[PDB]
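What follows is a single structure, written as structure tokens, with notes after it.
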Amino acid sequence: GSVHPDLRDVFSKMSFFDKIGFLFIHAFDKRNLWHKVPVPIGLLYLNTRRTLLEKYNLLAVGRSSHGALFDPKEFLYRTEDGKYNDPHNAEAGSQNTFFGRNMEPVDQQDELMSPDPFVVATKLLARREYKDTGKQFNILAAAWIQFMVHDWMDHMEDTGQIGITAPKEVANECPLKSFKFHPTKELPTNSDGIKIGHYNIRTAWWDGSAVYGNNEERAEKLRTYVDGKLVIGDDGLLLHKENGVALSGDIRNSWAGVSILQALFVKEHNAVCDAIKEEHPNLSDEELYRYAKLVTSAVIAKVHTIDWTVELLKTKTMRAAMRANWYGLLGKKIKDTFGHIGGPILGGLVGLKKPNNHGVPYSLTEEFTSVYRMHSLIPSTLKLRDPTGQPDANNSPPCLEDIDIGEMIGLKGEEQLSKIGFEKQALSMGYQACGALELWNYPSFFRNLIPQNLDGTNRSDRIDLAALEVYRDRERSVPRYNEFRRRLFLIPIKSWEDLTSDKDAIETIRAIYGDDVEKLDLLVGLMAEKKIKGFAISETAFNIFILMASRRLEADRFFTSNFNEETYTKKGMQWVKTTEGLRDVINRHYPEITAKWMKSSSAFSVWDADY
Ligand code: HEM
Ligand SMILES: CCCCCCCCCCO[C@@H]1O[C@H](CO)[C@@H](O[C@H]2O[C@H](CO)[C@@H](O)[C@H](O)[C@H]2O)[C@H](O)[C@H]1O
Ligand SMILES: [Ca+2]
Ligand SMILES: [Cl-]
Ligand SMILES: [Cl-]
Ligand SMILES: [Cl-]
Ligand SMILES: [Cl-]
Ligand code: NA
Ligand code: NA
């Protein structure tokens, strides 16, 4: 028996060339070796795994043929709703389009409540001893990833409501004894393959929509209509409407941490507007907006790719891998001087002569949503520090007060932030570790949370988010943990002890799920899975990232065929090329806290990290 019994069927159907790739990665996987080898072999492994996933784990939802026809040269900018990127598909990546899938759906209609979402939430997710990431990853990094989800994906809801009630066995430990919510909207695909789909009400393109808006009706509200600029308050914080809702791109179900990143990137955009106007004085407001949006959205993609992900996956192999996606294996020096050389590996995904969607129209997917459910990253309390205080017993800015992060959330949080200010919020977030993605680390304020409508206003029905998330994965027919692994050519668990060596986790899991490893929910598995050294996430989630993070760059005209001076302006392109991370953005606008307190290379590391 060479191949794992559960992957023999798919192996036997593979082409000769896919068989070779499978056997290569599987040789490492059977011995858990890919991340224990030197960088060059690790990269070969990752590229081989990626190619396999691109072939087997991109599934269209909704008819792929047709699509409105247009001239790409009449759309050399990022449209407000994300349309007109893909020359062969004007709708691809735009607002209100189907989520794709990475795997065939698994119907769970008869087990939507098995085991009970409140039991799962209470016994497995609810924060006990707080666990953080040490120096590796800070609260800016937790905020960053939510800021990105607001740039990426949100499921259209059904107008009706349903409700669930905590069973007597755990009701006493539940902050809410029941709650209502809207089911995920189901739309018929009218297609041969998958029959039911869900809509993404955000643009799937990496287009800065968290700052710019998800369509034209939204985007117009945020612009000054002078020099291409966006509105911002004199304190350097977002403006607010009279109902308390923030004036930015996507402000739904947010907190203060996201609000400061949005405000920071408003200033980034406006500073790009200044720089470009300087080189091209006769540009209109509209032209300046378009160029600055291209630059700023590219800056965001870049920061996420070669800074955030690099600190999230803190290994030599992943630094090399992520930099290779952006700059190419030939490296930054060659890329910057001589442009893109060779194919996707040597020159990188960015600056490819043509976009490549690998035969399947661009979309974000149901499973991409699932693996990005990282609410346990939010700490329980924020230690506020003094930007001009005397350095304490360490060389840290001194602590002024602990504040409960539940007070920093939603409309109330916008009010609290208006009293704290940017520098204090940012510095304090920089100097504190975020939470680890482990069992028993889901914040209690999420279990008693006020959700918001599309317009940012509060809903009167609070939710238990831990419980809801477990419900959403089942509701949307995402395979449960073990099958999820199988579909990605990963070795499934046979017993609980294959998942984790923590005895209490094993015992708690057994009492809820029995010994049926097929019943284990995805979210529970992703949090519980024993982690690769340096990895803040599970290997399982990482596999979706391998595929989809590449896809977000490779499928986009504006990171590929139109990643050039003609589309971005010369100054615009130079701005992207000379920005390497969030540090560079924070330094541009807030050089004094950066000089005084940012000691780490990356602004995503706890700011006194020694590297
Ligand atoms: C204060 C912090 C946060 C709040 C208040 C918040 C709130 C929410 C709410 C209300 C939902 C909708 C649940 C539903 O109706 O199904 C949601 C979904 C989600 N959140 Fe958060 N969240 C926070 C932080 C984060 C962070 C740090 C991440 C990191 C990746 C994240 C990722 C997601 C994802 C992936 C979804 C599912 C979205 C979808 O269905 O398309 N959130 N969040
Ligand atoms: C310089 C090097 C020269 C290169 C020569 C390469 C020749 C082989 C390339 C494709 O390999 C074949 O691909 C088929 C799939 O397209 C496989 O069918 C397999 O899978 C099919 C299902 O996909 C089943 O119908 C078949 O029974 C099953 O054998 C078949 O096994 C495999 O050998
Ligand atoms: Ca977007
Ligand atoms: Cl490099
Ligand atoms: Cl190449
Ligand atoms: Cl990613
Ligand atoms: Cl660059
Ligand atoms: Na194992
Ligand atoms: Na350095």
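We count from 1, first residue shown onward.
Backbone N, Cα and C define each Cβ position, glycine as well.
As given in Swiss-Prot:
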ACT_SITE  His150  active site, proton acceptor
BINDING   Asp151, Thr203, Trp205, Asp207, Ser209  Ca(2+) binding site
BINDING   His155, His375, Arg472, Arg476  heme b binding site
BINDING   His304, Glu592  hexadecanoate binding site
MUTAGEN   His304 to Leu (Swiss-Prot position 311)  Abolishes oxygenase activity
MUTAGEN   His304 to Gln (Swiss-Prot position 311)  Reduces oxygenase activity 8.7-fold
MUTAGEN   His304 to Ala (Swiss-Prot position 311)  Reduces oxygenase activity 38-fold
MUTAGEN   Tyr372 to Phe (Swiss-Prot position 379)  Abolishes oxygenase activity
MUTAGEN   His375 to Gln (Swiss-Prot position 382)  Reduces oxygenase activity 7.5-fold
MUTAGEN   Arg551 to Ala (Swiss-Prot position 558)  Reduces oxygenase activity 2-fold
MUTAGEN   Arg552 to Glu (Swiss-Prot position 559)  Reduces oxygenase activity 71-fold
MUTAGEN   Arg552 to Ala (Swiss-Prot position 559)  Reduces oxygenase activity 250-fold
MUTAGEN   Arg552 to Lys (Swiss-Prot position 559)  Reduces oxygenase activity more than 100-fold
Per-residue Cβ crowding (10 Å cut-off), top of recorded positions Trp205, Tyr372: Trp205
Long-range Cβ environment of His155 (heme b binding site), under 8 Å and at least 6 residues apart: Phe99, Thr184, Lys185, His198, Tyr199, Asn200, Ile201, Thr369, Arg472, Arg476
Residues among the recorded positions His155, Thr203, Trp205, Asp207, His304, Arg472 that border ligand 1 - Cβ under 6 angstroms, in sequence order: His155, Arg472
Recorded heme b binding residues, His155, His375, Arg472, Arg476 - maximal Cα separation rounded to whole Å: 19
DSSP three-state assignment for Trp205 (Ca(2+) binding site): coil
Contacting recorded positions for ligand 8, chosen from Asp151, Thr203, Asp207, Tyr372 when the Cβ sits under 6 angstroms of any of its atoms: none
Helix, strand or coil at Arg551 (mutagenesis position) [DSSP, three-state]: helix
Candidates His150, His304, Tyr372, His375, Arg552 (recorded positions) with Cα within 10 Å of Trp205 (Ca(2+) binding site): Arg552
Fewest other C-beta atoms within 10 angstroms, as judged across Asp151, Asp207, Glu592, which are the binding-site residues: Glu592
C-alpha spacing of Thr203 (Ca(2+) binding site) relative to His375 (mutagenesis position), in angstrom: 22
Listed recorded positions with Cβ under 6 Å from ligand 5, out of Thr203, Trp205, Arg472, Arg551, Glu592: none
Distance [Cα-Cα, Å, rounded] between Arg551 (mutagenesis position) and the residue listed as 'active site, proton acceptor': 18
Sequence-ordered recorded positions from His155, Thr203, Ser209, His304, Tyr372 with Cβ under 6 Å of an atom of ligand 3: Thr203, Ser209
Distant-in-sequence Cβ neighbours of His150 (active site, proton acceptor), under 8 Å, six or more positions away: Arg202, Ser209, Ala210, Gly249, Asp250, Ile251, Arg252, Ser254, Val258
Env. residues of Ca(2+) site, Cβ within 8 Å of mean position of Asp151, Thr203, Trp205, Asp207, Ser209 Cβ: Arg78, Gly82, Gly93, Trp152, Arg202, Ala204, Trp206, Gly208, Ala210, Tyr212, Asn214, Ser297
Tertiary neighbours of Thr203 (Ca(2+) binding site) (same chain, Cβ under 8 Å, six or more apart): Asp81, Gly82, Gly93, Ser94, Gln95, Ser209, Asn214
